[PDB]
Amino acid sequence: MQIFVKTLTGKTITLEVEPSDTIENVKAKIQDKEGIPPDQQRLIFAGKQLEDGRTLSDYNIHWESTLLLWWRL
Amino acid sequence: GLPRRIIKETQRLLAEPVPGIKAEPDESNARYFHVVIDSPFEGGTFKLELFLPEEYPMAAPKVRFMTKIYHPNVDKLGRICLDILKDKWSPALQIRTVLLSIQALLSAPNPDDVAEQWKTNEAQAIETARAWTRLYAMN
Amino acid sequence: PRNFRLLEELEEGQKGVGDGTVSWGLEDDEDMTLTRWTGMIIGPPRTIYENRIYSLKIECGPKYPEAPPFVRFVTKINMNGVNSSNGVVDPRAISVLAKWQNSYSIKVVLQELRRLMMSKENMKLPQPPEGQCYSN
């Protein structure tokens, strides 16, 4: 599948993922593509801050779903 | 006022009700329509809301299920997952066709979500569907 | 029609519409009345709020979007219009709620709350330790 990631400034980037991979692994895909380290990555989706333990299937994330990437200053 | 096409369709839904479907416009909003509609869904009444966006007839009507149904093409929030309203809509279709197409889905649940278990385990899953139509659609 | 608008606002929250500085979604994915929502805001640059994440609970009543919704912070924050004891937002203190129009939405309320965090009064104001949540 493909997901989006929008940042604080407004930039949106596409990313390939699967519905069964964990956010910890999803946080890695955003790293290999954008360099942001999973340490300062805070991914938000629809008013919910994602927890590294759960998986995308638990959050009902489908194709075209957009994530919001917020970093720690 | 409101476009003539909507007026014409309203008078046809009033002067020619569809078999087994009650559809009436809200007194306050003319574009809002209250809709009530063998299979395990026999007996339980199912309420529905239908809306006509300003882009109508270009854009497809908005229809969801106020009542809770156990169905592969209806999610937890009642939005109807039918192609006629998704991307196969054309201005030629009308409210009449949408309603008729929805009741068709009731008759033929297509597993082609919960559908993973509703299609594989067709016996254990349908046992729950028949109940929901009595628990959540009592009257 | 209340239900269908909240359905559009749900899909927009899933597509992350806006400048990426606010987010909203259902508190319970099985809630068929679409009443209780959760919002989140990230502080604006050049303010004491900047980069602090704030969560909010939002309640859309039966007359939504005719009337404004209820809004309260769950994360502690010191800001004019927000009750210092439970984080409830006073609609009289927020122009977007004081003069509510049915064109507005949850997104607008969040965007308005973030913009107001740049106001002179709120720009510089002692904040509690980050991440604290009111007693609920």
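In chain B, numbers come from Swiss-Prot; the residues present are 3-39, 44-118, 124-150, in order.
This deposition comes from X-ray crystallography, 2.6 Å.
Heads up, the Cβ atoms here are built off N, Cα and C, so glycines get one too.
Mutagenesis annotation in Swiss-Prot: B:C87 to A, described as Loss of polyubiquitination of PCNA. Impairs interaction with SHPRH; the structure shown retains the original residue. The active site, glycyl thioester intermediate annotation in Swiss-Prot covers B:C87, and the record cites sequence analysis as its basis. Here Swiss-Prot describes B:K92 to R as a published mutagenesis experiment; the accompanying note says: No ISGylation. Annotation of the published mutagenesis B:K94 to R in Swiss-Prot: No effect on ISGylation; the original residue is retained in the structure shown.
Feature map: Swiss-Prot annotations on the structure.
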residue: B:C87; record: mutagenesis position; Cβ contacts under 8 Å, 6 or more apart: B:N79, B:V80, B:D81
residue: B:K92; record: mutagenesis position; Cβ contacts under 8 Å, 6 or more apart: B:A66
residue: B:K94; record: mutagenesis position; Cβ contacts under 8 Å, 6 or more apart: none
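In the three-state DSSP reading, B:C87 (mutagenesis position) counts as coil.
Of the deposited chain, 4 residues are missing between B:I39 and B:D44, and the straight-line Cα distance between those two residues is 15 Å.
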